[PDB]
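Everything below concerns the one structure shown next.
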Amino acid sequence: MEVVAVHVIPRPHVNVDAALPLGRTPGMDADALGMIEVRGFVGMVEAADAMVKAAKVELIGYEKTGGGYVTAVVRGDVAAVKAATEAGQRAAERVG
Amino acid sequence: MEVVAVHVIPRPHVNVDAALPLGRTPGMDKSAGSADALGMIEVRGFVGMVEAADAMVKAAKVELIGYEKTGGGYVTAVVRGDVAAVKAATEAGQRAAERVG
Amino acid sequence: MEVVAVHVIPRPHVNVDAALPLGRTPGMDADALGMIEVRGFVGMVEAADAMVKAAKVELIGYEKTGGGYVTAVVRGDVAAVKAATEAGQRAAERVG
Amino acid sequence: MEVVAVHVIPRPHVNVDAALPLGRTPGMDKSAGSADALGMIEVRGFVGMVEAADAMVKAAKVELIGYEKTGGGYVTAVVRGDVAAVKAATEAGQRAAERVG
Amino acid sequence: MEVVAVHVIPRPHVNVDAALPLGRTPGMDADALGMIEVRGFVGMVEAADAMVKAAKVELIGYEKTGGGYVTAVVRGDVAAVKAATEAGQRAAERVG
Amino acid sequence: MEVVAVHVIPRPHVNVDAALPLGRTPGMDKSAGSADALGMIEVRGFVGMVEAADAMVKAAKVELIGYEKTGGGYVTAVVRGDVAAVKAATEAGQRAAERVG
(Lines of atoms letter the chains of each structure in order from A and count residues from 1; the text may use other names and numbers.)
(Lines give C-alpha, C1' and ligand atoms only; values in the text may rest on other atoms or scores of the structure.)
Protein backbone atom coordinates (compact mmCIF):
# COMPACT_ATOMS: atom_id res chain seq x y z
CA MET A 1 0.00 0.00 0.00
CA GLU A 2 0.94 3.65 -0.39
CA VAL A 3 3.10 5.20 2.34
CA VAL A 4 2.76 8.87 3.26
CA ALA A 5 6.40 9.40 4.22
CA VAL A 6 9.49 7.48 5.26
CA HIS A 7 12.20 9.55 6.86
CA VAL A 8 15.38 9.38 8.92
CA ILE A 9 16.80 12.11 11.15
CA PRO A 10 20.37 11.00 12.02
CA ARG A 11 20.96 13.44 14.92
CA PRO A 12 17.76 15.13 16.13
CA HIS A 13 17.97 18.40 18.01
CA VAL A 14 17.55 18.00 21.76
CA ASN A 15 14.61 20.48 21.51
CA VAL A 16 12.80 18.10 19.14
CA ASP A 17 13.17 15.18 21.54
CA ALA A 18 11.98 17.32 24.46
CA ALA A 19 9.00 18.95 22.77
CA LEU A 20 7.72 16.06 20.66
CA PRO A 21 6.66 12.49 21.62
CA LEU A 22 9.48 10.49 19.99
CA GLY A 23 10.57 8.20 22.82
CA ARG A 24 13.83 9.91 23.90
CA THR A 25 13.01 12.62 26.42
CA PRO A 26 16.38 14.29 27.14
CA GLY A 27 17.53 13.36 30.62
CA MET A 28 15.74 9.99 30.80
CA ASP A 29 19.06 8.13 30.74
CA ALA A 30 21.45 11.02 20.71
CA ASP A 31 19.67 8.18 18.92
CA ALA A 32 18.76 8.49 15.26
CA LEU A 33 15.03 8.83 14.54
CA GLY A 34 13.16 6.83 11.91
CA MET A 35 9.54 7.39 11.01
CA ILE A 36 7.01 5.78 8.67
CA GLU A 37 3.62 7.44 8.20
CA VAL A 38 0.78 5.50 6.62
CA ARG A 39 -2.87 6.31 6.07
CA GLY A 40 -3.57 2.89 7.50
CA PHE A 41 -3.13 1.24 10.87
CA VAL A 42 -2.56 -2.18 9.27
CA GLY A 43 0.21 -0.86 7.01
CA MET A 44 1.83 1.00 9.89
CA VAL A 45 1.87 -2.11 12.07
CA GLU A 46 3.48 -4.21 9.32
CA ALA A 47 6.06 -1.50 8.73
CA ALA A 48 6.79 -1.29 12.46
CA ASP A 49 7.19 -5.07 12.69
CA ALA A 50 9.52 -5.16 9.69
CA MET A 51 11.53 -2.26 11.14
CA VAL A 52 12.34 -3.88 14.50
CA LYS A 53 13.13 -7.18 12.78
CA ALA A 54 15.45 -5.69 10.14
CA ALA A 55 17.88 -3.84 12.39
CA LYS A 56 18.71 -3.00 15.98
CA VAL A 57 16.02 -0.31 16.61
CA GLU A 58 13.29 0.14 19.15
CA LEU A 59 9.67 0.83 18.28
CA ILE A 60 8.87 3.54 20.82
CA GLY A 61 5.22 3.92 19.87
CA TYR A 62 3.04 5.61 17.30
CA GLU A 63 1.46 8.99 16.66
CA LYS A 64 -2.21 9.27 15.67
CA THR A 65 -2.92 12.56 13.87
CA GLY A 66 -6.50 11.86 12.78
CA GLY A 67 -8.04 11.16 9.41
CA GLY A 68 -6.58 7.66 9.39
CA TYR A 69 -2.97 8.85 9.62
CA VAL A 70 -0.54 7.04 11.93
CA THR A 71 3.23 7.23 12.25
CA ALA A 72 5.44 4.49 13.63
CA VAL A 73 8.57 5.78 15.40
CA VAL A 74 11.86 3.93 15.90
CA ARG A 75 15.16 5.03 17.39
CA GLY A 76 18.68 3.63 17.27
CA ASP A 77 22.04 4.19 15.67
CA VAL A 78 21.88 5.99 12.34
CA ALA A 79 22.82 2.99 10.20
CA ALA A 80 20.32 0.77 12.01
CA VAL A 81 17.53 3.33 11.59
CA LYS A 82 18.27 3.65 7.87
CA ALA A 83 18.22 -0.13 7.44
CA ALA A 84 14.99 -0.39 9.43
CA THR A 85 13.07 2.33 7.60
CA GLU A 86 14.10 0.92 4.22
CA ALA A 87 12.81 -2.49 5.34
CA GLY A 88 9.66 -0.96 6.82
CA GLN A 89 8.83 0.90 3.63
CA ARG A 90 9.19 -2.20 1.48
CA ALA A 91 7.01 -4.17 3.91
CA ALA A 92 4.20 -1.59 3.96
CA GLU A 93 4.19 -1.32 0.16
CA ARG A 94 3.73 -5.11 0.00
CA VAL A 95 0.52 -4.88 2.06
CA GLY A 96 -2.47 -5.56 -0.17
CA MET B 1 -18.18 -3.32 1.16
CA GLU B 2 -14.61 -2.30 0.37
CA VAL B 3 -11.90 -3.40 2.81
CA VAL B 4 -8.98 -1.03 3.38
CA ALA B 5 -6.50 -3.76 4.31
CA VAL B 6 -6.31 -7.36 5.47
CA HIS B 7 -3.10 -8.74 6.83
CA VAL B 8 -1.53 -11.42 9.00
CA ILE B 9 1.75 -11.13 10.88
CA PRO B 10 2.56 -14.74 11.83
CA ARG B 11 5.12 -13.98 14.57
CA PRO B 12 5.00 -10.34 15.63
CA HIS B 13 8.16 -9.01 17.23
CA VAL B 14 7.88 -8.61 20.99
CA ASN B 15 8.58 -4.87 20.62
CA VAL B 16 5.48 -4.52 18.44
CA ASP B 17 3.30 -6.20 21.06
CA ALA B 18 4.94 -4.13 23.81
CA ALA B 19 4.48 -0.76 22.10
CA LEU B 20 1.19 -1.11 20.17
CA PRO B 21 -2.32 -1.98 21.51
CA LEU B 22 -2.50 -5.41 19.92
CA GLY B 23 -3.80 -7.40 22.90
CA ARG B 24 -0.70 -9.38 23.87
CA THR B 25 1.48 -7.24 26.14
CA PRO B 26 4.62 -9.35 26.75
CA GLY B 27 4.68 -10.69 30.27
CA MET B 28 0.87 -10.63 30.69
CA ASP B 29 0.45 -14.38 31.16
CA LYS B 30 0.13 -16.88 34.08
CA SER B 31 3.33 -18.73 32.76
CA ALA B 32 5.36 -15.70 31.69
CA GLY B 33 8.69 -15.58 33.49
CA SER B 34 6.37 -17.77 20.45
CA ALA B 35 3.90 -14.88 20.47
CA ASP B 36 0.43 -15.38 19.01
CA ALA B 37 -0.06 -14.53 15.36
CA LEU B 38 -1.83 -11.25 14.54
CA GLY B 39 -4.72 -10.73 12.14
CA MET B 40 -6.09 -7.31 11.26
CA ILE B 41 -8.95 -6.12 9.08
CA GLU B 42 -9.21 -2.38 8.43
CA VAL B 43 -12.39 -0.74 7.09
CA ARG B 44 -13.61 2.81 6.61
CA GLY B 45 -16.74 1.63 8.33
CA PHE B 46 -17.60 0.47 11.83
CA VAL B 47 -20.34 -1.80 10.47
CA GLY B 48 -18.01 -3.62 8.09
CA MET B 49 -15.44 -3.94 10.87
CA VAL B 50 -17.95 -5.49 13.28
CA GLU B 51 -19.10 -7.94 10.61
CA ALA B 52 -15.47 -8.79 9.75
CA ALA B 53 -14.73 -9.29 13.44
CA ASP B 54 -17.75 -11.56 13.98
CA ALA B 55 -16.88 -13.67 10.94
CA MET B 56 -13.27 -13.96 12.15
CA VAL B 57 -14.09 -15.33 15.59
CA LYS B 58 -16.73 -17.70 14.21
CA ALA B 59 -14.34 -19.04 11.56
CA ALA B 60 -11.38 -20.05 13.69
CA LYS B 61 -9.83 -20.33 17.14
CA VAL B 62 -8.80 -16.68 17.33
CA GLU B 63 -9.46 -14.05 19.99
CA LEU B 64 -10.79 -10.64 19.03
CA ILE B 65 -8.82 -8.38 21.37
CA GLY B 66 -10.33 -5.02 20.42
CA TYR B 67 -10.38 -2.51 17.60
CA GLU B 68 -8.26 0.50 16.73
CA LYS B 69 -9.71 3.92 15.82
CA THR B 70 -7.51 6.24 13.76
CA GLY B 71 -10.16 8.83 12.91
CA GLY B 72 -11.63 9.74 9.58
CA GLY B 73 -14.02 6.81 9.85
CA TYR B 74 -11.19 4.27 9.88
CA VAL B 75 -11.27 1.30 12.28
CA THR B 76 -9.26 -1.92 12.51
CA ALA B 77 -10.40 -5.23 14.02
CA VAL B 78 -7.55 -7.15 15.70
CA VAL B 79 -7.48 -10.91 16.30
CA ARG B 80 -4.85 -13.11 17.92
CA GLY B 81 -4.32 -16.87 17.73
CA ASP B 82 -2.17 -19.51 16.12
CA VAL B 83 -0.84 -18.76 12.63
CA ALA B 84 -3.14 -21.06 10.68
CA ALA B 85 -6.20 -20.01 12.68
CA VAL B 86 -5.46 -16.35 12.08
CA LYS B 87 -5.04 -16.88 8.34
CA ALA B 88 -8.35 -18.73 8.12
CA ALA B 89 -10.03 -16.14 10.34
CA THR B 90 -8.93 -13.13 8.31
CA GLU B 91 -9.89 -14.79 5.02
CA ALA B 92 -13.42 -15.33 6.33
CA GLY B 93 -13.55 -11.85 7.81
CA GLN B 94 -12.50 -10.33 4.49
CA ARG B 95 -15.25 -12.27 2.70
CA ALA B 96 -17.86 -11.23 5.28
CA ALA B 97 -16.88 -7.56 5.05
CA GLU B 98 -17.17 -7.80 1.25
CA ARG B 99 -20.82 -8.81 1.74
CA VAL B 100 -21.80 -5.83 3.91
CA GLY B 101 -23.97 -3.21 2.24
CA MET C 1 -29.49 10.84 2.34
CA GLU C 2 -26.87 8.22 1.55
CA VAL C 3 -26.24 5.53 4.18
CA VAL C 4 -22.80 3.99 4.61
CA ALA C 5 -24.02 0.56 5.69
CA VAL C 6 -27.06 -1.19 7.12
CA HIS C 7 -26.40 -4.60 8.59
CA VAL C 8 -27.85 -7.31 10.82
CA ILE C 9 -25.91 -9.93 12.76
CA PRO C 10 -28.51 -12.49 13.95
CA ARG C 11 -26.32 -14.26 16.55
CA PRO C 12 -23.12 -12.35 17.38
CA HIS C 13 -20.17 -14.19 18.84
CA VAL C 14 -19.80 -13.68 22.59
CA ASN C 15 -16.26 -12.36 21.88
CA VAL C 16 -17.72 -9.57 19.74
CA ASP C 17 -20.09 -8.47 22.49
CA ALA C 18 -17.27 -8.55 25.06
CA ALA C 19 -14.62 -6.75 23.03
CA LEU C 20 -16.76 -4.17 21.23
CA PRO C 21 -19.18 -1.49 22.57
CA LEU C 22 -22.50 -2.92 21.35
CA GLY C 23 -24.63 -2.78 24.49
CA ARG C 24 -24.63 -6.47 25.52
CA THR C 25 -21.56 -7.15 27.64
CA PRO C 26 -21.69 -10.92 28.32
CA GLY C 27 -22.60 -11.51 31.95
CA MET C 28 -24.59 -8.28 32.45
CA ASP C 29 -27.84 -10.24 32.79
CA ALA C 30 -27.87 -13.58 22.62
CA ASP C 31 -29.66 -10.60 21.10
CA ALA C 32 -29.43 -9.90 17.39
CA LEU C 33 -27.40 -6.82 16.44
CA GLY C 34 -28.54 -4.17 13.98
CA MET C 35 -26.39 -1.28 12.83
CA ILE C 36 -26.84 1.74 10.58
CA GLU C 37 -23.80 3.87 9.74
CA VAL C 38 -24.27 7.32 8.26
CA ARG C 39 -21.84 10.10 7.43
CA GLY C 40 -24.25 12.39 9.22
CA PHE C 41 -25.43 12.76 12.80
CA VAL C 42 -28.86 14.00 11.66
CA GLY C 43 -29.39 10.98 9.40
CA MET C 44 -28.22 8.60 12.11
CA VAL C 45 -30.62 10.07 14.66
CA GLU C 46 -33.59 9.77 12.28
CA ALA C 47 -32.62 6.19 11.49
CA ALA C 48 -32.29 5.38 15.20
CA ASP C 49 -35.71 6.91 15.91
CA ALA C 50 -37.34 4.98 13.08
CA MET C 51 -35.64 1.77 14.26
CA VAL C 52 -36.99 1.82 17.82
CA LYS C 53 -40.45 2.81 16.57
CA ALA C 54 -40.66 0.10 13.89
CA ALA C 55 -39.98 -2.96 16.02
CA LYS C 56 -39.19 -4.16 19.52
CA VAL C 57 -35.46 -3.17 19.68
CA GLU C 58 -33.39 -1.07 21.99
CA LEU C 59 -31.12 1.74 20.86
CA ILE C 60 -28.07 1.04 22.99
CA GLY C 61 -26.06 4.05 21.82
CA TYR C 62 -23.87 5.14 18.95
CA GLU C 63 -20.27 4.84 17.81
CA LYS C 64 -18.34 7.90 16.61
CA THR C 65 -15.41 6.91 14.38
CA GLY C 66 -14.39 10.39 13.20
CA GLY C 67 -14.68 12.13 9.87
CA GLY C 68 -18.41 12.59 10.35
CA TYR C 69 -19.14 8.86 10.62
CA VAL C 70 -21.58 7.62 13.26
CA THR C 71 -23.24 4.25 13.75
CA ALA C 72 -26.51 3.67 15.58
CA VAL C 73 -26.71 0.28 17.33
CA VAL C 74 -29.86 -1.66 18.23
CA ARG C 75 -30.34 -5.09 19.74
CA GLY C 76 -33.30 -7.45 19.97
CA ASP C 77 -34.69 -10.62 18.50
CA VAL C 78 -33.52 -11.32 14.97
CA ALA C 79 -36.84 -10.61 13.26
CA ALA C 80 -37.28 -7.37 15.21
CA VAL C 81 -33.75 -6.22 14.32
CA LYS C 82 -34.33 -6.95 10.64
CA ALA C 83 -37.62 -5.02 10.68
CA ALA C 84 -35.98 -2.13 12.51
CA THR C 85 -32.93 -1.78 10.26
CA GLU C 86 -35.11 -1.92 7.14
CA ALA C 87 -37.25 0.88 8.60
CA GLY C 88 -34.18 2.82 9.72
CA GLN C 89 -32.59 2.67 6.29
CA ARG C 90 -35.72 3.94 4.55
CA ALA C 91 -36.01 6.77 7.09
CA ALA C 92 -32.40 7.93 6.68
CA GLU C 93 -32.67 7.86 2.88
CA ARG C 94 -35.73 10.15 3.16
CA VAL C 95 -33.66 12.78 5.01
CA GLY C 96 -33.07 15.75 2.73
CA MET D 1 -23.21 28.25 2.95
CA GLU D 2 -24.20 24.66 2.23
CA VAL D 3 -26.15 22.81 4.93
CA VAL D 4 -25.48 19.09 5.35
CA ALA D 5 -28.93 18.28 6.73
CA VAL D 6 -31.96 19.89 8.34
CA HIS D 7 -34.56 17.76 10.02
CA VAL D 8 -37.35 17.70 12.59
CA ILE D 9 -38.46 14.68 14.59
CA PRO D 10 -41.84 15.75 16.02
CA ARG D 11 -42.09 13.10 18.77
CA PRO D 12 -38.76 11.39 19.37
CA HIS D 13 -38.97 7.96 20.95
CA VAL D 14 -37.99 7.93 24.61
CA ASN D 15 -35.17 5.48 23.82
CA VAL D 16 -33.63 8.03 21.46
CA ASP D 17 -33.64 10.71 24.15
CA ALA D 18 -32.31 8.22 26.71
CA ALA D 19 -29.42 6.98 24.56
CA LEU D 20 -28.35 10.03 22.53
CA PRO D 21 -27.18 13.49 23.78
CA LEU D 22 -30.25 15.38 22.62
CA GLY D 23 -30.92 17.44 25.74
CA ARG D 24 -34.03 15.72 27.11
CA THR D 25 -32.97 12.73 29.22
CA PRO D 26 -36.25 11.04 30.24
CA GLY D 27 -36.96 11.60 33.90
CA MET D 28 -34.97 14.87 34.11
CA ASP D 29 -37.92 17.08 35.02
CA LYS D 30 -39.52 18.55 38.20
CA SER D 31 -42.87 16.72 37.29
CA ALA D 32 -41.41 13.48 35.96
CA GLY D 33 -42.71 10.50 37.90
CA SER D 34 -45.18 13.81 25.13
CA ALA D 35 -41.48 14.52 24.67
CA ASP D 36 -40.39 17.80 23.10
CA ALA D 37 -39.90 17.86 19.35
CA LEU D 38 -36.32 17.78 18.05
CA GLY D 39 -34.76 20.07 15.45
CA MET D 40 -31.26 19.58 14.08
CA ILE D 41 -29.12 21.50 11.63
CA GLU D 42 -25.87 19.88 10.51
CA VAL D 43 -23.06 21.85 8.81
CA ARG D 44 -19.48 21.15 7.83
CA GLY D 45 -18.70 24.43 9.52
CA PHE D 46 -18.81 25.69 13.09
CA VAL D 47 -19.59 29.22 11.88
CA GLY D 48 -22.62 28.14 9.86
CA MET D 49 -23.80 26.02 12.80
CA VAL D 50 -23.57 28.93 15.25
CA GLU D 51 -25.46 31.19 12.84
CA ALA D 52 -28.09 28.48 12.29
CA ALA D 53 -28.41 28.02 16.04
CA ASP D 54 -28.79 31.76 16.69
CA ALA D 55 -31.44 32.10 13.99
CA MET D 56 -33.31 29.10 15.41
CA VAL D 57 -33.62 30.43 18.95
CA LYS D 58 -34.54 33.92 17.74
CA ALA D 59 -37.22 32.56 15.40
CA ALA D 60 -39.27 30.46 17.79
CA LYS D 61 -39.81 29.19 21.33
CA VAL D 62 -37.16 26.48 21.12
CA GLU D 63 -34.23 25.70 23.39
CA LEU D 64 -30.76 25.18 21.95
CA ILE D 65 -29.48 22.31 24.09
CA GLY D 66 -25.98 21.96 22.66
CA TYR D 67 -24.17 20.81 19.56
CA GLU D 68 -22.75 17.49 18.43
CA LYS D 69 -19.22 17.07 17.03
CA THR D 70 -18.59 14.04 14.82
CA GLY D 71 -15.16 15.07 13.51
CA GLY D 72 -14.10 15.94 10.02
CA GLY D 73 -15.40 19.47 10.53
CA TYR D 74 -18.98 18.27 11.02
CA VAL D 75 -21.17 19.77 13.77
CA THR D 76 -24.90 19.63 14.49
CA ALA D 77 -26.98 22.24 16.34
CA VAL D 78 -29.81 20.69 18.38
CA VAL D 79 -32.99 22.48 19.45
CA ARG D 80 -35.97 21.28 21.47
CA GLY D 81 -39.48 22.68 21.76
CA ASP D 82 -43.03 22.16 20.61
CA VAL D 83 -43.51 20.69 17.13
CA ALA D 84 -44.61 23.86 15.36
CA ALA D 85 -41.93 25.95 17.06
CA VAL D 86 -39.23 23.50 16.05
CA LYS D 87 -40.39 23.46 12.42
CA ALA D 88 -40.37 27.26 12.27
CA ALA D 89 -37.03 27.40 14.06
CA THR D 90 -35.25 24.98 11.74
CA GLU D 91 -36.64 26.69 8.63
CA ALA D 92 -35.18 30.00 9.81
CA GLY D 93 -31.94 28.36 10.83
CA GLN D 94 -31.59 26.75 7.42
CA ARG D 95 -32.14 30.13 5.74
CA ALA D 96 -29.61 31.84 8.03
CA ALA D 97 -26.97 29.16 7.40
CA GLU D 98 -27.54 29.60 3.65
CA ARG D 99 -26.54 33.26 4.06
CA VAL D 100 -23.20 32.59 5.81
CA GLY D 101 -20.10 33.20 3.71
CA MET E 1 -5.29 31.01 1.78
CA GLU E 2 -8.94 30.05 1.46
CA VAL E 3 -11.21 30.80 4.43
CA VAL E 4 -14.18 28.57 5.23
CA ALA E 5 -16.38 31.32 6.66
CA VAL E 6 -16.19 34.80 8.13
CA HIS E 7 -19.25 35.90 10.05
CA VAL E 8 -20.57 38.46 12.51
CA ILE E 9 -23.52 38.05 14.87
CA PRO E 10 -24.27 41.56 16.23
CA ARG E 11 -26.53 40.50 19.13
CA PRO E 12 -26.36 36.75 19.88
CA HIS E 13 -29.20 35.09 21.72
CA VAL E 14 -28.45 34.45 25.38
CA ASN E 15 -29.16 30.73 24.70
CA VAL E 16 -26.33 30.65 22.16
CA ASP E 17 -23.85 32.12 24.63
CA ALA E 18 -24.97 29.67 27.33
CA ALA E 19 -25.00 26.51 25.24
CA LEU E 20 -21.96 27.11 23.02
CA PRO E 21 -18.29 27.86 23.89
CA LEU E 22 -18.04 31.47 22.68
CA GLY E 23 -16.44 33.20 25.67
CA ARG E 24 -19.48 35.01 27.14
CA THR E 25 -21.30 32.65 29.49
CA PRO E 26 -24.38 34.63 30.63
CA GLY E 27 -23.95 35.65 34.25
CA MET E 28 -20.13 35.76 34.24
CA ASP E 29 -20.17 39.55 34.65
CA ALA E 30 -24.38 41.40 24.98
CA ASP E 31 -21.13 41.50 23.02
CA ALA E 32 -21.14 41.02 19.26
CA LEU E 33 -19.62 37.74 18.05
CA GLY E 34 -17.10 37.45 15.22
CA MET E 35 -15.84 34.18 13.84
CA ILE E 36 -13.32 33.09 11.21
CA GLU E 37 -13.11 29.42 10.27
CA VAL E 38 -10.10 28.13 8.36
CA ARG E 39 -9.03 24.65 7.32
CA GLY E 40 -5.64 25.58 8.69
CA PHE E 41 -4.25 26.37 12.12
CA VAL E 42 -1.65 28.74 10.67
CA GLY E 43 -4.28 30.75 8.77
CA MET E 44 -6.54 30.86 11.81
CA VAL E 45 -3.75 32.17 14.03
CA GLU E 46 -2.87 34.94 11.55
CA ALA E 47 -6.53 35.89 11.26
CA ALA E 48 -6.88 35.94 15.05
CA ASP E 49 -3.79 38.14 15.40
CA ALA E 50 -5.01 40.56 12.74
CA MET E 51 -8.45 40.66 14.40
CA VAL E 52 -7.27 41.75 17.85
CA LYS E 53 -4.88 44.28 16.31
CA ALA E 54 -7.46 45.85 13.98
CA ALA E 55 -10.14 46.75 16.51
CA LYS E 56 -11.10 46.60 20.16
CA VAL E 57 -12.07 42.87 20.38
CA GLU E 58 -10.98 39.99 22.53
CA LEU E 59 -9.84 36.64 21.18
CA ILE E 60 -11.66 34.30 23.54
CA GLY E 61 -10.23 31.09 22.11
CA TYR E 62 -10.76 28.70 19.24
CA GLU E 63 -12.94 25.74 18.34
CA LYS E 64 -11.43 22.57 16.87
CA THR E 65 -14.02 20.55 14.93
CA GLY E 66 -11.70 17.96 13.39
CA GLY E 67 -10.50 17.40 9.86
CA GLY E 68 -8.19 20.40 10.09
CA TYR E 69 -11.01 22.87 10.77
CA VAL E 70 -10.51 25.57 13.42
CA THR E 71 -12.52 28.68 14.23
CA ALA E 72 -11.16 31.77 15.94
CA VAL E 73 -13.74 33.60 18.09
CA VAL E 74 -13.73 37.28 19.05
CA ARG E 75 -16.24 39.38 20.95
CA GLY E 76 -16.77 43.12 21.32
CA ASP E 77 -19.00 45.92 20.18
CA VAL E 78 -20.65 45.31 16.83
CA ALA E 79 -18.63 47.86 14.88
CA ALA E 80 -15.37 46.60 16.38
CA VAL E 81 -16.24 42.98 15.55
CA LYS E 82 -17.08 43.92 11.95
CA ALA E 83 -13.79 45.81 11.59
CA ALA E 84 -11.87 42.92 13.13
CA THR E 85 -13.38 40.14 11.02
CA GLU E 86 -12.84 42.15 7.82
CA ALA E 87 -9.18 42.59 8.82
CA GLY E 88 -8.88 38.94 9.85
CA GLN E 89 -10.25 37.70 6.54
CA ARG E 90 -7.84 39.81 4.51
CA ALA E 91 -4.93 38.62 6.65
CA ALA E 92 -5.78 34.91 6.29
CA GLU E 93 -6.20 35.24 2.52
CA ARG E 94 -2.70 36.76 2.36
CA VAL E 95 -1.20 33.62 3.97
CA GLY E 96 0.75 31.67 1.38
CA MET F 1 6.64 16.90 0.57
CA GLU F 2 3.95 19.56 0.24
CA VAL F 3 3.69 22.13 3.04
CA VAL F 4 0.22 23.38 3.96
CA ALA F 5 1.41 26.76 5.25
CA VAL F 6 4.50 28.56 6.49
CA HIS F 7 4.19 31.85 8.28
CA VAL F 8 5.85 34.25 10.69
CA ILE F 9 4.07 36.69 12.98
CA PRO F 10 6.85 39.07 14.09
CA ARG F 11 5.07 40.56 17.13
CA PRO F 12 2.03 38.51 18.11
CA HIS F 13 -0.60 40.37 20.09
CA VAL F 14 -0.62 39.46 23.77
CA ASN F 15 -4.23 38.25 23.44
CA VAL F 16 -3.12 35.69 20.86
CA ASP F 17 -0.45 34.32 23.19
CA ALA F 18 -2.91 34.36 26.11
CA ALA F 19 -5.69 32.50 24.29
CA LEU F 20 -3.86 30.09 21.95
CA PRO F 21 -1.30 27.35 22.82
CA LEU F 22 1.68 29.09 21.28
CA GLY F 23 4.20 28.59 24.09
CA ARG F 24 4.44 32.12 25.50
CA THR F 25 1.63 32.65 28.01
CA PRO F 26 1.93 36.32 29.06
CA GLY F 27 3.25 36.60 32.58
CA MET F 28 5.10 33.24 32.48
CA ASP F 29 8.59 34.69 32.96
CA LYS F 30 11.06 35.30 35.85
CA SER F 31 11.03 39.13 35.00
CA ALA F 32 7.34 39.50 34.16
CA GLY F 33 5.68 42.07 36.38
CA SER F 34 8.05 42.78 23.19
CA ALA F 35 6.77 39.22 22.83
CA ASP F 36 8.84 36.67 20.94
CA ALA F 37 8.15 36.28 17.23
CA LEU F 38 6.14 33.23 16.14
CA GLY F 39 6.99 30.79 13.36
CA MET F 40 4.65 28.02 12.25
CA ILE F 41 4.92 25.24 9.69
CA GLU F 42 1.77 23.24 8.95
CA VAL F 43 1.85 19.86 7.17
CA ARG F 44 -0.65 17.11 6.48
CA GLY F 45 2.00 14.78 7.79
CA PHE F 46 3.62 14.19 11.16
CA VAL F 47 6.87 13.14 9.48
CA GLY F 48 7.18 16.33 7.46
CA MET F 49 6.33 18.36 10.57
CA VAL F 50 9.04 16.68 12.65
CA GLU F 51 11.60 17.24 9.89
CA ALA F 52 10.50 20.88 9.53
CA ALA F 53 10.76 21.31 13.30
CA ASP F 54 14.25 19.78 13.46
CA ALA F 55 15.49 21.95 10.60
CA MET F 56 14.02 25.04 12.28
CA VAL F 57 15.79 24.59 15.61
CA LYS F 58 19.08 23.68 13.93
CA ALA F 59 18.92 26.72 11.64
CA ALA F 60 18.45 29.50 14.16
CA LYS F 61 18.11 30.54 17.80
CA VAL F 62 14.44 29.59 18.06
CA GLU F 63 12.62 27.40 20.57
CA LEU F 64 10.26 24.67 19.38
CA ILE F 65 7.45 24.95 21.92
CA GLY F 66 5.23 22.11 20.73
CA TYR F 67 2.94 21.16 17.89
CA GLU F 68 -0.77 21.59 17.26
CA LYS F 69 -3.06 18.76 16.11
CA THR F 70 -6.27 19.76 14.32
CA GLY F 71 -7.25 16.30 13.08
CA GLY F 72 -7.49 14.99 9.57
CA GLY F 73 -3.75 14.36 9.57
CA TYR F 74 -2.95 18.06 10.02
CA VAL F 75 -0.21 19.16 12.44
CA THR F 76 1.60 22.46 12.98
CA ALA F 77 5.12 22.94 14.38
CA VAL F 78 5.46 26.14 16.45
CA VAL F 79 8.72 27.99 17.12
CA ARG F 80 9.42 31.14 19.11
CA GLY F 81 12.41 33.48 19.05
CA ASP F 82 13.55 36.84 17.78
CA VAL F 83 12.06 38.04 14.50
CA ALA F 84 15.10 37.45 12.29
CA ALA F 85 15.80 34.06 13.85
CA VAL F 86 12.22 32.95 13.30
CA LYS F 87 12.28 34.04 9.65
CA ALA F 88 15.52 32.13 9.03
CA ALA F 89 14.22 29.13 10.96
CA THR F 90 10.96 28.83 9.05
CA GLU F 91 12.70 29.24 5.68
CA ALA F 92 14.97 26.31 6.52
CA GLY F 93 12.10 24.30 7.91
CA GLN F 94 10.09 24.85 4.74
CA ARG F 95 13.04 23.67 2.63
CA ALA F 96 13.56 20.59 4.82
CA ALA F 97 9.88 19.64 4.66
CA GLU F 98 10.03 19.98 0.87
CA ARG F 99 12.74 17.29 0.88
CA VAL F 100 10.75 14.69 2.86
CA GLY F 101 9.46 11.73 0.86
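Please read every residue number as a count from 1 along the shown chain.
Looking at the header, which is where the method is noted, we find X-ray crystallography, 1.6 Å.
Every residue gets a Cβ built from N, Cα and C, even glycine.
Listed features, source Swiss-Prot:
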type    : residues                                : note
MUTAGEN : D:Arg11 to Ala (Swiss-Prot position 78) : Forms smaller hexamer patches
MUTAGEN : D:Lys61 to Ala (Swiss-Prot position 28) : Forms larger hexamer patches, increases hexamer stacking
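Close to D:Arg11 (mutagenesis position) in the fold, though at least 6 residues off in sequence, lie D:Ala35, D:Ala37, D:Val83, each with a CB less than 8 Å from its CB.
With 4 residues left out of the model between D:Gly33 and D:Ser34, the distance spanned by their C-alpha atoms equals 13 Å. Taking Cβ-Cβ distances under 8 Å and a sequence gap of 6 or more within the same chain, the neighbours of D:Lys61 (mutagenesis position) are D:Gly81, D:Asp82, D:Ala85.
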